[PDB]
Amino acid sequence: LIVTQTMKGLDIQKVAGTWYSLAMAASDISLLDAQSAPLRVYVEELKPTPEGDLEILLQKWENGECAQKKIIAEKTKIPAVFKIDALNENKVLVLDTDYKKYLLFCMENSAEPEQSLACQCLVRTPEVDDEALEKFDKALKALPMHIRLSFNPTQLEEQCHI
Ligand SMILES: CCCCCCCC(=O)O
Ligand SMILES: [Cl-]
């Protein structure tokens, strides 16, 4: 555990729909450095299931191509925290959202020696929301981040933010 910010009172069904990854940060440079870096993922849509799991549609660079991916994050006993199945146990946490404009979330590993982590500022539209970004930066102050990326509206309308 590293991130101890979660949203009190989350209604997961209300996060459904279109999002844009306006900004991303991570604990290690190599996690976002290259265009093909492991956690350089661009969110397209959040699809909560009727039973409260979180399906995530995204893009990422995998060949010399922007590939689509569909990730399933299963619910836990905590409403703001979800679990993605792999060789390793890695968790999605929702830190804060107003549903209609912005959503902040993190992805974190288990162990490791000492966890690695990436967070994003998701917004509803291809616009630079400075207030969403302030709230993202505030959340990140509590976190050991060493790379931060931000996208302009032009890139936000392109596949893989080209
Ligand atoms: C919450 C989205 C999870 C990001 C990493 C998923 C692994 C991948 O798609 O390569
Ligand atoms: Cl949950």
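Sequence positions for chain A are given in Swiss-Prot numbering; the residues included correspond to 17-178, in order.
The deposited model was determined using X-ray crystallography, 1.9 Å.
Backbone N, Cα and C atoms are what each Cβ position is placed from, and that goes for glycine too.
For reference, Swiss-Prot has these:
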type	residues	note
VARIANT	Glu61 to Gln	In variant D
VARIANT	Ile72 to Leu	In variant W
VARIANT	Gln75 to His	In variant C; found only in the Jersey breed
VARIANT	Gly80 to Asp	In variant A
VARIANT	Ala134 to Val	In variant A
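Structure coloured by features recorded in Swiss-Prot.
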residue	record	DSSP (3 states)
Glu61	variant position	strand
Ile72	variant position	strand
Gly80	variant position	coil
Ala134	variant position	strand
Sequence-distant neighbours of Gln75 (variant position) in its chain (C-beta under 8 A, six or more apart): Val57, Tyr58, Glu60, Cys82, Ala83, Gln84, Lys85, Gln175, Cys176
Of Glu61, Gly80, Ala134, i.e. the variant positions, those within 10 Å of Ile72 (variant position) when Cα atoms are compared: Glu61
Fewest Cβ neighbours within 10 Å, where candidates are the variant positions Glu61, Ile72, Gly80, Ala134: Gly80
Neighbourhood of ligand 1 - variant positions from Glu61, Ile72, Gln75, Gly80, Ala134 with Cβ under 6 Å: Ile72
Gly80 (variant position) and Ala134 (variant position), distance between Cα atoms, whole Å: 23
